[PDB]
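Read the structure below first, then the notes.
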Amino acid sequence: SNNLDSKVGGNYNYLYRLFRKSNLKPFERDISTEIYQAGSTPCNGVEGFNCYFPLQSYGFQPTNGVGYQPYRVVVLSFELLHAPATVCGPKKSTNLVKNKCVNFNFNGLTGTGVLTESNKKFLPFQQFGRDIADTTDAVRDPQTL
Amino acid sequence: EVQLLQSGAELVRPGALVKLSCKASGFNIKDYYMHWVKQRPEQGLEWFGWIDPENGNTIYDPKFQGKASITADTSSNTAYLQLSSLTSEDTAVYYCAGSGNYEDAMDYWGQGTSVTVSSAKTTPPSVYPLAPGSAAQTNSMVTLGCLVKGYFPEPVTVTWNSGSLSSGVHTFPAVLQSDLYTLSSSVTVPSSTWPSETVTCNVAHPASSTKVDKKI
Amino acid sequence: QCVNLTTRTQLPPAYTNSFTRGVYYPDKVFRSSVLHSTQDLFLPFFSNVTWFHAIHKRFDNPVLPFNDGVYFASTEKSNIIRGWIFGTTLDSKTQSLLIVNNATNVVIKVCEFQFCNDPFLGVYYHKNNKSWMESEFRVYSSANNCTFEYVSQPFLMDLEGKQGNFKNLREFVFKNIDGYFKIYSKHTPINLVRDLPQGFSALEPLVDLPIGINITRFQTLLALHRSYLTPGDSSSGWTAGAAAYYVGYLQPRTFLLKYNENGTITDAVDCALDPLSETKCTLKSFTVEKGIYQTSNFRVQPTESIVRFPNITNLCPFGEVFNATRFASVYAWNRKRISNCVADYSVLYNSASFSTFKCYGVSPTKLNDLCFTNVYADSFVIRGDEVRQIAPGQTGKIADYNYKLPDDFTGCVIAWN
Amino acid sequence: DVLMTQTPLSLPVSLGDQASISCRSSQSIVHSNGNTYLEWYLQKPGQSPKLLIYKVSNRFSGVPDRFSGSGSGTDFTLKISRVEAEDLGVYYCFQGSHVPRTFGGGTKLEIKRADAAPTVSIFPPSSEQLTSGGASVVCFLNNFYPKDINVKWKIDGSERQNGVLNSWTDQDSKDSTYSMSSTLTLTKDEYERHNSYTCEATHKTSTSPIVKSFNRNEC
Ligand SMILES: *[C@@H]1O[C@H](CO)[C@@H](O)[C@H](O)[C@H]1NC(C)=O
C-alpha cells in the first residue's frame, strides 16, 4: 500500500506499541498509554531515563525499500461447525434426497450417509446432532427447517 | 410562593414557528411535571400535552399529534414549547402548569401568552370621536363614545380623560374580524357636563407606541 | 435520574444455598440418551449465592463483580425484575451492555450510557386498565457510539400484583468467552414460600451477542409501583413490589450432562463437589457401584519459586571502562573484546547515572536475561551536536567518516555529560 | 381520547346562594381503590385558571372552604357553600392520571340582581372617518341584565346583518350590570347611499325592543 499509506516523511495515523510490561495474550487489543517502566525508578507517567512511550509512529515513506514500505495486513479468523451457519460460500445448492446413500454438504459439514426423516425432536436452537460416538448423527436443513 | 412566567405575546406569519418559555420559580423543575394548554374564545380550553423534565417523555393531543414538540431546560429551570407549520387556526392563548410532585393535589398556572398567527403587520389605531346623533333624541343625561378600528396587534387600551373620569365609563373588549381588531368605549355624563365641559378619550397602543387624544 | 430512594436501606450480603442450579447447554450440539462430560464456566452445586430482596424499607440494587460470569435466579409473582446493566465502569467512559424488558419487547443495546445512582424502569397511574407499560426511562440519560442493537418479538408483560405463593421462576446465565457473550434462559412455574425450590432445571440459549467488550461489574434492575393515591417526591417517593433475586458466580468446572431420549437434561454431577461425584466423573457414569476406585492423583503444589544461581562475581571492569582516565579519539575508537567473565547490568542501566540511554533491536530489560556470544565496547568522545549521529543508518562527519553503525546493529548507545 | 360535557352553560347565584356545576364524561374515571380522578379549574377575569378541588373530595391548599365537590361514576357536581363576589369566572373540569387529558365546555357564574332595561344610544360616523374613506355606525347598549341581549340593524327599513360586531363586558364591580355595543361597518359610498339608520335593542324585560334612529343629513 505504499502508493496510498505513505505520506511525505511519515504517517501518524498508523502507530504501534514498541514496549509492553509483559507478553500479550492472543486476540488481545491493548490501547493503554501507560509509560513503560524499564528501571526501578518510577516514571511518574512521564518520559525520562529508563522510561519510554510505548506508542510509536512508523517510518513509512514513498522512497522506502521493499522491507521498509508499508504492507496492509488483513487476518481472517473463523469457527467451523461451532455455531449456526451465518455465512457461506457462493456454492449452488440442489434439491434434497431421502432414503438414498448420497454425499451431503450441510452447513459446511461434508460426509456420506443415508438421509431419512428423523423421529428425534431437536430444540429450536439445536442444529447439529451427534451419536454416542460423537460422530455426525443428524442435522437441520438451513433453508427448510 | 410558586409562580410561572411566560412571554406576554407573540406574533408569527403562517408557516413559521414560535418558541415559548415557561419559567420555574420556587420549585424544582426536575422533580415536577410540566403541562401545556391552548385556550380559544369559542372552544374554551384545549389540552396540548405534558412533559417530564427528568424523563422527557411527551404525549400530545390527537388533534396536535405531530404538530409540535416539547422540551425543557434543567439548568435554566425553564420549560420550552415549539410550534411548527403554524396556520390561522393556531391563534390562541397558551398556558403552562407544573409543580405536581407526581400528585394531582398541587398545580399552578401562569398569566399565559397570546399567540396570533396571521400575515398582517402592525397597524396604528385610527381613533375617531363619536358625537350625539340627531337632536330628536334627548335625555336627562348625555352619552359619549370613542371609536377605535383598524388596529393590530392586541392589546389596546382606551380610557377617558387619562383615566381621571371613572363615572359611567365602560370598556368593551376588542373583537377579531378579518385579521383586524375593533373596540369601542362609552361614557355617560349629565347634560350639565357636555358640551359645556370638554370630554376626551385616550387610546394607547404599546406595540405601535401610538397615543391619540380626540375631543368630542 | 440521580434522585435516591427515600426508603432504600443497605443490608449485608446474605448468602443462600442452591441444589443443582448452574447447568446449561455448552453449545447448540444435540445429544440424547448419553452422558457427556464437558468443562466450562459453571456455578458449583451447593454453592453460596447472594440473598437479595425488594420491599417497600430495603431496596436492593447493588453493584456486583462480573468476573468470568455469573448466574441469576429469582422467584417472582408480578415479575418485578426488569433487567440488568452490564459494563466495566457502567458509565459513558466505555461501552456497556444492557438488557431491558419494558413491557413490549426485550431490548439489547451497546452504547456509551450515562451512569445513574439508581437506574430502573417503572409505570404510573394505571386506573381501569392495568396496562403496566413503560412510562419513564431512568436506565440512562444519554447514549452515543452504538455498535450493536437487537430487538426480540413483541409480547405483553403482566406486572399486576398477585397474592399467595410465588408462581413464577426465572433463571438466567451470563458469561463471557473471548468477548463473545452467551445468554441462557429458563422459565417454569413453582409453588414456593421462601428461598428456592429443591429440584433440577436446564437453561436454553436466548440470544447471541458477539459484542466483544470487557465487563467487570453489573447491576440488577427492579420495577417499582406508582398510583394516583400515594405518590412521592420525584423520584424518591416511589415503591416497588415484593420479589427476591439471587446472583451466583461461574467457575471453570466439569459436569456430566445426562441426556434423556428427547435430549433434555434430567440430572447433573459436579466433579469438584463430592468425591462420589469425582468417582462418577472418572467412570463417566451417573451410577457408582459398591467398591473402591481410583479417580485422580493428589499432589502438593510448590509454596513459592526459589532461584539459587551461582555467584556473579569476577565481573569485568565495565565501570573502569566507563570511568577510564582517557578515551581514544573518535576516528581512533578502541575496539575492546570482553569475554571470560560475568556482566551485571543492573547497576549500569538502572542507576540513572547517565544523561541518555537507548537500545536498538532489544529492550534493556530483555538483555539482562539473555546470554550473548561476542560483546564489544567502542569508547569515543564527540561533541554534543554529533551525539545524534550515533545510530543505525546515520550520516555526517562522525557517522560516515569516523564511526558507522550498521542498520542491523543490535547493541546499545550510552552517553553522559 | 375522552369527551367531556358540562351543563348548564351558565347560572346566576346571589351572594350567599349555592352554585351547582355538573360535568359528564364518556368513560369511567373511578378505579379499584375507590378514589376519583378529577380537578376543578376557575379562571377569573384577567387571570388564568386556578385549581379549586382535587380528587373531587379533597380541597386544594389555600382555597376557601366553601368550594367542595361530590359525586360518583361519570356524573359529578361542584357545590359552593356561600358564593362571594370573588367567585366570578368560568368553571372547568379536568381529567388527570396517565391519559390524553380532557377539558370541559366551561361554566360561567354571575351574581343575581334586579332586572334593568338597556340604555340605547346611537352615534353617527365622524367626519374624519368619512374623509378617510370609511364609516362605522356605533350603537351603545348599557345597564342591562341578564346578559342575554341582541341588536338588529336596519338601513332605510332594510335589515343588514353583515359587518356587525358585538362585545360583552365583564360584570361591573359596582352596579353588577352588563354593557354591549354594536358596530356596523360600512364604506363611504354605502354610508352616503342611505340616510335612515336604526338600532333596535331586543331584551327580555321589554317585549317591544328599544329603538333609536338618526338621519345622515341631520348629522
Ligand atoms: C421499549 O424500548 C424500545 C427500545 O427501542 C423503545 O423503542 C420503546 O419505545 C420502549 N417502550 C415500549 C412501550 O416499547
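Using Swiss-Prot numbers, chain A covers 438-582, in order.
Header says: electron microscopy, 4.5 Å.
Each residue, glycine too, has its Cβ placed from N, Cα and C.
One entry in Swiss-Prot concerns the natural variant A:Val445 to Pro. Its note says: In strain: Omicron/XBB.1.5, Omicron/EG.5.1. According to DSSP, A:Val445 (variant position) sits in a coil region rather than a helix or strand. All protein chains included, A:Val445 (variant position) registers 8 other Cβ atoms within 10 Å of its own Cβ.
Natural sequence variation is annotated in Swiss-Prot for A:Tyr453 to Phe, with the remark: In strain: B.1.1.298. In this view, A:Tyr453 (variant position) is surrounded by 9 other Cβ atoms within 10 Å of its Cβ, with every protein chain counted. Secondary structure from DSSP puts A:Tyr453 (variant position) in a beta strand.
According to Swiss-Prot, the mutagenesis experiment A:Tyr453 to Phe carries the annotation: Decreased HLA binding to NF9 epitope. Increased binding affinity to human ACE2.
Sequence-distant contacts (6 or more apart, same chain, Cβ under 8 Å) of A:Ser477 (variant position) do not exist in this structure. Per Swiss-Prot, natural variant A:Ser477 to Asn is noted as: In strain: 20A.EU2, Iota/B.1.526, Omicron/BA.1, Omicron/BA.2, Omicron/BA.2.12.1, Omicron/BA.2.75, Omicron/BA.4, Omicron/BA.5, Omicron/BQ.1.1, Omicron/XBB.1.5, Omicron/EG.5.1.
Here Swiss-Prot describes A:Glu484 to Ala as a natural variant; the accompanying note says: In strain: Omicron/BA.1, Omicron/BA.2, Omicron/BA.2.12.1, Omicron/BA.2.75, Omicron/BA.4, Omicron/BA.5, Omicron/BQ.1.1, Omicron/XBB.1.5, Omicron/EG.5.1. Cβ neighbours of A:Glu484 (variant position) (same chain, under 8 Å, six or more residues apart in sequence): A:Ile472, A:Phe490.
DSSP assigns A:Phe486 (variant position) to coil in the three-state reduction, outside any helix or strand. The Cβ of A:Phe486 (variant position) has 18 neighbouring Cβ atoms from other residues within 10 Å, across all protein chains displayed. In Swiss-Prot, a natural variant is listed as A:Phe486 to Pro, annotated with the note In strain: Omicron/XBB.1.5, Omicron/EG.5.1.
Looking at Swiss-Prot, you'll find the natural variant A:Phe486 to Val noted as follows: In strain: Omicron/BA.4, Omicron/BA.5, Omicron/BQ.1.1.
For the mutagenesis of A:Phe490 to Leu, Swiss-Prot gives this note: Increased resistance to neutralizing antibodies and human covalescent sera neutralization. The structure shown keeps the original residue. A 10 Å cutoff on Cβ-Cβ distances gives A:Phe490 (mutagenesis position) a total of 14 other Cβ atoms nearby, all chains included.
One mutagenesis experiment catalogued in Swiss-Prot, A:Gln493 to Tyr, is accompanied by this note: Reduced host ACE2-binding affinity in vitro. Annotation for A:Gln493 (mutagenesis position): same-chain Cβ neighbours under 8 Å, separated by at least 6 residues, are A:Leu452, A:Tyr453, A:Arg454, A:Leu455. DSSP assigns A:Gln493 (mutagenesis position) to a strand in the three-state reduction.
For the published mutagenesis A:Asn501 to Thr, Swiss-Prot gives the following note: Reduced host ACE2-binding affinity in vitro. For A:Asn501 (mutagenesis position), applying a Cβ distance below 8 Å and a minimum sequence separation of six or more within one chain yields A:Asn439, A:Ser443.
A separation of roughly 31 Å, to the nearest angstrom, links the Cα atoms of A:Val445 (variant position) and A:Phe486 (variant position). Proximity to chain C, taken as a Cβ less than 8 Å from one of its Cβ atoms, holds for A:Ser477, A:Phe486 among the recorded positions A:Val445, A:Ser477, A:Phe486, A:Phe490, A:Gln493, A:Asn501.
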